[PDB]
Amino acid sequence: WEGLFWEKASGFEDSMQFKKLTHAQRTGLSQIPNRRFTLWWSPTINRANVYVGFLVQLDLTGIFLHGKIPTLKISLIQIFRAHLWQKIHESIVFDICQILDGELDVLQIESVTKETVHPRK
RNA sequence: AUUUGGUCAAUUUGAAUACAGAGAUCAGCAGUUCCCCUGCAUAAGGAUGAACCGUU
């Protein structure tokens, strides 16, 4: 974490408060700094010890919520847009396959078959 | 001591597909108004110059 920096929330708010904006837009902007915060602390806001109840699965992902932490949910959705989770998984699988191919004769491997799976796997 | 504040929308329906939802960023130039300078025009208004005599 030596080189890193935040763009601050206040700064962000300021930047987009130089525009022809209806009050709703402004309100949304104001909200956005919380969203980021929520996302940051997501892995210790969204857990069984913190909240309890309908442990729902966010769509297309293994990201279980622990209550509609709505901002958090939104952030998660944004992150994992375009079937991202699936892509990640498949990518990893592909990588593994490649690795296997690279080291066949050393480990005594005949053939390496990527099993065709249900899209939701 | 329990619980509500937790419903994706959209499309195809008579649950399936969707899976968060669909120009950005950098840069010119002109115009708008006011000001200043400059050249020209238009009016007006000066100031001044230029030999030497004139017209029935």
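Shown for chain A, in order and in Swiss-Prot numbering: 1570-1690.
Method of determination (from the header): electron microscopy, 3.6 Å.
Cβ from N, Cα, C; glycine included.
Recorded in Swiss-Prot as a mutagenesis result, A:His1658 to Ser carries the remark: No effect on viability. While the structure shown retains the original residue, Swiss-Prot records the mutagenesis experiment A:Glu1684 to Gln with this note: No effect on viability. Under its mutagenesis entries, Swiss-Prot includes A:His1687 to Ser with the note: No effect on viability.
Structure coloured by features recorded in Swiss-Prot.
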{"residue": "A:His1658", "record": "mutagenesis position", "CB count, 10 Å": "14"}
{"residue": "A:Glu1684", "record": "mutagenesis position", "CB count, 10 Å": "6"}
{"residue": "A:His1687", "record": "mutagenesis position", "CB count, 10 Å": "5"}
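Here the C-alpha separation of A:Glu1684 (mutagenesis position) and A:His1658 (mutagenesis position) works out to 13 Å. DSSP gives A:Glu1684 (mutagenesis position) a coil state; it is part of no helix or strand. Of the recorded residues, A:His1658 (mutagenesis position) and A:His1687 (mutagenesis position) place their C-alpha atoms 13 Å from one another.
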